[PDB]
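A quick write-up on the structure given underneath.
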Amino acid sequence: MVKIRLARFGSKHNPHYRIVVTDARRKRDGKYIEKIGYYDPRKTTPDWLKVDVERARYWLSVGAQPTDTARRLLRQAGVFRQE
Amino acid sequence: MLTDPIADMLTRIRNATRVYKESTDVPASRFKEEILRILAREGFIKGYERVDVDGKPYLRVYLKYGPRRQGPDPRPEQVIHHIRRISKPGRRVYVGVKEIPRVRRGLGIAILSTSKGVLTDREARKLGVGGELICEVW
Amino acid sequence: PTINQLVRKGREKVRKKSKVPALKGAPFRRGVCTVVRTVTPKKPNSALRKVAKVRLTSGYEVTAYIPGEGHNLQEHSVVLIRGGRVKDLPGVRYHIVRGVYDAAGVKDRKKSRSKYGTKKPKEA
Amino acid sequence: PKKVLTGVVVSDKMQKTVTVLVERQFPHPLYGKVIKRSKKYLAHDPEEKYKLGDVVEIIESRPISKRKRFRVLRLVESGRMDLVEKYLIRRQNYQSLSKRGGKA
Amino acid sequence: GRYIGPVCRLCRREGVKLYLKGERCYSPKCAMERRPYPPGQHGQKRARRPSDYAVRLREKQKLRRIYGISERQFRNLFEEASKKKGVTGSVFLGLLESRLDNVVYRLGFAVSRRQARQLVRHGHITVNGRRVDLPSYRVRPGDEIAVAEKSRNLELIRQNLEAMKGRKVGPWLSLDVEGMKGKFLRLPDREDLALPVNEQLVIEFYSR
Amino acid sequence: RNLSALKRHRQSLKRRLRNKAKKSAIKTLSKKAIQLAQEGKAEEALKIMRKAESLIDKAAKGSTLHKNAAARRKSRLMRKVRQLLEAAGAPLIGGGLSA
RNA sequence: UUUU
RNA sequence: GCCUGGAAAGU
RNA sequence: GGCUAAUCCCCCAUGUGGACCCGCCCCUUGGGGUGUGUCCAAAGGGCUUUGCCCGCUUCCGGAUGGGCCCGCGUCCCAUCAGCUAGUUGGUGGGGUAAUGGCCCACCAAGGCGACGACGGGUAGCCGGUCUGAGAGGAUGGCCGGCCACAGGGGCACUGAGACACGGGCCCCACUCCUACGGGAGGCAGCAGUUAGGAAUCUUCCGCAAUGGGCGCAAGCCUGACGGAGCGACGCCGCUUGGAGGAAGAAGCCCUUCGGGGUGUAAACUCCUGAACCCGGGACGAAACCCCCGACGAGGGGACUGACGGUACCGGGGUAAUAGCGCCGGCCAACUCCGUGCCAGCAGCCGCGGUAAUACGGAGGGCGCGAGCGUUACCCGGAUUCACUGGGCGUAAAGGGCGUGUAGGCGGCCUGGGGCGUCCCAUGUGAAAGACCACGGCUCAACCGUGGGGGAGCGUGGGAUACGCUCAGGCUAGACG
Ligand SMILES: [Mg+2]
Ligand SMILES: [Mg+2]
Ligand SMILES: [Mg+2]
Ligand SMILES: [Mg+2]
Ligand SMILES: [Mg+2]
Ligand SMILES: [Mg+2]
Ligand SMILES: [Mg+2]
Ligand SMILES: [Mg+2]
Ligand SMILES: [Mg+2]
Ligand SMILES: [Mg+2]
Ligand SMILES: [Mg+2]
Ligand SMILES: [Mg+2]
Ligand SMILES: [Mg+2]
Ligand SMILES: [Mg+2]
Ligand SMILES: [Mg+2]
Ligand SMILES: [Mg+2]
Ligand SMILES: [Mg+2]
Ligand SMILES: [Mg+2]
Ligand SMILES: [Mg+2]
Ligand SMILES: [Mg+2]
Ligand SMILES: [Mg+2]
Ligand SMILES: [Mg+2]
Ligand SMILES: [Mg+2]
Ligand SMILES: [Mg+2]
Ligand SMILES: [Mg+2]
Ligand SMILES: [Mg+2]
Ligand SMILES: [Mg+2]
Ligand SMILES: [Mg+2]
Ligand SMILES: [Mg+2]
Ligand SMILES: [Mg+2]
Ligand SMILES: [Mg+2]
Ligand SMILES: [Mg+2]
Ligand SMILES: [Mg+2]
Ligand SMILES: [Mg+2]
Ligand SMILES: [Mg+2]
Ligand SMILES: [Mg+2]
Ligand SMILES: [Mg+2]
Ligand SMILES: [Mg+2]
Ligand SMILES: [Mg+2]
Ligand SMILES: [Mg+2]
Ligand SMILES: [Mg+2]
Ligand SMILES: [Mg+2]
Ligand SMILES: [Mg+2]
Ligand SMILES: [Mg+2]
Ligand SMILES: [Mg+2]
Ligand SMILES: [Zn+2]
């Protein structure tokens, strides 16, 4: 079961994730299928959350469940909003 | 047997020029001619023409030099200084346009034979098609 | 050589021979002693230098040289090898580390101190 | 896509198979000179169709046996020993160059 | 701790003037003023023709010995310059000048570089507002370098910044003596400085 | 010690047995199916070839024979049966075969 | 014989 | 110890 | 031995469908469709119980992961030259998810090797990493990919998947219990111990965050991980104070006994004020959940931090670590005394036997600085294995000479093919790293964001000068 989750990339006391599509069984920071965003827990910059959707929507269009945190951020970018 | 004519021709030239000869024959061969053609164009030689000796076809090649210098050794400067063969039999050398060389930071030439024909480097670079290097000359 | 030949045999590389088989290649090797003989210099030198035979931890029995004015090296003391040739005494390729184990560094040494292992003298 | 090679049929003894010598050719990685070099592939010929010394196309294929992963696509040129000969002789050069020496 | 010690002496060892004490190194006492012979016993004795290397080394020191920096820091800056575009030798200087600690001196909020350096590790300075206690900080072009709205009212500062009234300042720089403000305009281009040094040797020195 | 999920082993053997069972059954039949054709008993041979078939697919259902394994078994069997059944005979009850 |  | 520049030998 | 429940096992049914044999059609290795025959399904549980949820069964497909196969590439020795019987191929068979001497019976007598087989040595491979002008050389540690191993060897069961690190069985070596019969074990998981060594850390905190397993969820587990701790082991930032201050204290040193040196250095005056104290005090954490809307979209609310009373903010506030190497030339920095081929130095050339800038000490000087030196190892310099980029008359180096096998090399002209060679397009070349720009931590080291490049390799199309091949022709090479 492929997933859409977050991967650690910052430093000590410094995080930075990648909203990435991988196969559950991989290491967290191991090899993934496709990066599809990044999240900055501390909004250190005027930009802490890009995502893209045409893509997210793709993997969602096929398996790839997302971590709850994944979804959270992943949604904040209206991956689901269809008003 | 004549291992490699081209090498041979460039040599014949390399030689005669040093003794300051006027002409200098060489066994005729289309390609050889094609080479000379450039030399002429690039202004390294007073040109050349087809001839006959013993009854076989040669290429009188009219050499070019500088003017008498002053003081010791009034021998003219060689219009053609350097001039060596690069791709010899058993060690063919091929370059793709992106690899063609800067013969003498500009002042020299390099003769490539290409699928478009024999031609100077910049010429090649122009038509954008490398091939076989034939002889750094300058 | 012709290219063809170069293609056939190529170029022999070069195995660089060591000069300090303290083995394990390690920086230093621990040993113990045997002799504490004196040695005559060669070439145009004359004197008597503090040498030592050593049964190493690497199962070796190499001869190490003792530096500095005077020593305290017993005949059953644990010394420390650090390798260093010695022009005058052919055969002695390793030095001792005056300052560890039973090396008890040189005494009353002001200048080059870290070499000869001696704690800094106080100025009361 | 499925690889394809060309070469002569240096061996025929094996039933339903053929040794196909395939000469490759290229520039030396470091010294330049284009060194020629080769390899022998055992093609699978089901109708003992092809004979000795015929150039053929060799096609990459699902396994027929250990030491046998190719089928004979088709016949390129028919008959022409020499090539075989050069091959047979080299096998001969080997002669006794070990205790006494090869032969000439 | 960059150097720290007999300074108006290095002036002597370099046989020229570097002005390490800011003031005083201006009056009849920078020693170079009568006693230009380097330190030590063998100072007055006749000099021996120097080695190409000798020179190289002396020059690098002179210049690096001015800004009072570590061979370490110094080196990394040059190595950084090497890696960049433009007449490397120059650029080096640029970086060198952008060292805030320098700038605070360039704007004379302090007598010399040393003293300047201290007014920084002590927070008396600022850039765009926020405080900064890193001499090594590299002022970009367009940053404002003032004084602590609190620390402003200091003797040392008033004293110095006051004596800066109607004083001409570097062309790549400018200031407002009024509110202790200031400003970094452009990277002083080679010509702008008058450093008693052939930096084109500092280049040579780092090769061999 | 005691890593409470030894239960898996425990379970393991319990299964091993249920499996071994199903197969042995398939084999003994399969073999049987042959001797009948082999000899010539057509209607009879078919009848068993049939059971065999079933027994197999059956096994295929659980984590036993599973897959094409089931399939092979079948073909390999329906193969020879039809074959040795060739020396006279003719589908007397055309059990599982067709023509 | 040795050594500068 | 003597001599040699100083040694080894010799005394 | 006996009793018993189930989503545990079994039989009969329904057969969308699907499996298998024979025939047929399209395709073309075992792909797709079709007809008769035969064969094969299922599980139930939950509540807001009469419809919703978790779940089961059969088939087609998506996605992710993987097996198998092939071209090319991958160290040293030829003081290793012949190797091979399941060995090479065939037919039938077994076996697997699947091809295959993978394994078997039978038939054939092959298969590989100097382009280096076979044997010996050594070794996880790669992205990369160090070095280098580049070509290269060296290396494969942290991080990421693949491989292999789990005391040594062998084996298989169960499973979608294993021949399975914390599962099983046997043989072995060793440790412990032992009523001597027979048993229990396996840190190359975290930490810790002991040994070996020149040398390598805490029996730490927590699940809060990220990720994972199971569960509807609540939640549980999680030595993965997130943090702290010990080690200047490395990199980066910072302090040991700033301004003044005699034509110049003293002490030590040198002296042409006038003086010269350490030295603006100190003492001392004034300023700032690391440490250290007091107050406040963080992001990282908003989801799962719950309520509103239908458990969707959207909205609302609540809970929850190990690091931490830490970072950071304001206040007060003390002049408060400096050491190590070298000073004959190479190599930047010189004078006195001690000592006399001694004691000793030493990277190389070399210094010391009575004036030593080379030994040891002091003064002074150079270098670098919480570091500095030493040993070891790698690239460099070294065009000193030379492809770029070397040589062989006398320096090391032409084989004692020939004949000729393989191989390398191959004159002039025309045409064909297009292997080499060159050009265009496209695919590939993961991330990290590297390089440029910008951004986040006060700077930096560190990190983030975006960009550009890239050899080689595959596919499609093109060019034909040179090389190759085929075909014709020539006579200047060669031969007669
Ligand atoms: Mg001597
Ligand atoms: Mg010394
Ligand atoms: Mg269980
Ligand atoms: Mg003599
Ligand atoms: Mg002597
Ligand atoms: Mg004497
Ligand atoms: Mg019972
Ligand atoms: Mg069931
Ligand atoms: Mg049924
Ligand atoms: Mg190994
Ligand atoms: Mg080089
Ligand atoms: Mg094992
Ligand atoms: Mg399972
Ligand atoms: Mg199974
Ligand atoms: Mg395994
Ligand atoms: Mg274990
Ligand atoms: Mg452990
Ligand atoms: Mg020990
Ligand atoms: Mg979790
Ligand atoms: Mg950790
Ligand atoms: Mg002062
Ligand atoms: Mg928050
Ligand atoms: Mg929770
Ligand atoms: Mg919501
Ligand atoms: Mg010097
Ligand atoms: Mg003396
Ligand atoms: Mg020295
Ligand atoms: Mg000394
Ligand atoms: Mg530091
Ligand atoms: Mg080299
Ligand atoms: Mg060498
Ligand atoms: Mg060469
Ligand atoms: Mg040479
Ligand atoms: Mg010789
Ligand atoms: Mg000869
Ligand atoms: Mg000879
Ligand atoms: Mg030709
Ligand atoms: Mg040829
Ligand atoms: Mg082509
Ligand atoms: Mg490409
Ligand atoms: Mg990359
Ligand atoms: Mg990047
Ligand atoms: Mg910034
Ligand atoms: Mg054509
Ligand atoms: Mg012809
Ligand atoms: Zn001064």
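The numbers used for chain C are those of Swiss-Prot, and the residues that appear cover 2-125, in sequence.
Technique stated in the header: X-ray crystallography, 3.3 Å.
Backbone N, Cα and C define each Cβ position, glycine as well.
Quoting Swiss-Prot on the natural variant C:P42 to S: In strain: Isolate HG18; streptomycin resistant. C:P42 (variant position) falls outside any helix or strand according to DSSP and counts as coil. Other Cβ atoms within 10 Å of the Cβ of C:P42 (variant position) number 15 in total over all chains.
Swiss-Prot gives this note for the natural variant C:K43 to R: In strain: Isolate HG3; streptomycin resistant. Counted within 10 Å of its Cβ, the other Cβ atoms near C:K43 (variant position) come to 13, all protein chains included.
For C:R86 (variant position), applying a Cβ distance below 8 Å and a minimum sequence separation of six or more within one chain yields C:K20, C:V93, C:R94. Looking at Swiss-Prot, the entry for natural variant C:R86 to C says: In strain: Isolate HG14; streptomycin pseudo-dependent.
What Swiss-Prot says about the natural variant C:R86 to H is this: In strain: Isolate HG31; streptomycin pseudo-dependent. Secondary structure from DSSP puts C:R86 (variant position) in coil.
Long-range Cβ proximity for C:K88 (variant position), meaning a same-chain Cβ under 8 A and a gap of 6 or more residues, is found for C:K43, C:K44. Natural variation at this site is recorded by Swiss-Prot as C:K88 to R, annotated: In strain: Isolate HG1; streptomycin resistant.
Quoted from Swiss-Prot, the note on natural variant C:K88 to E is: In strain: Isolate HG19; streptomycin resistant.
In Swiss-Prot, the entry for natural variant C:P91 to L states: In strain: Isolate HG11; streptomycin dependent. The structure shown retains the original residue. Sequence-distant neighbours of C:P91 (variant position) (same chain, six or more apart, CB under 8 Å from its CB) are C:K43, listed in sequence order.
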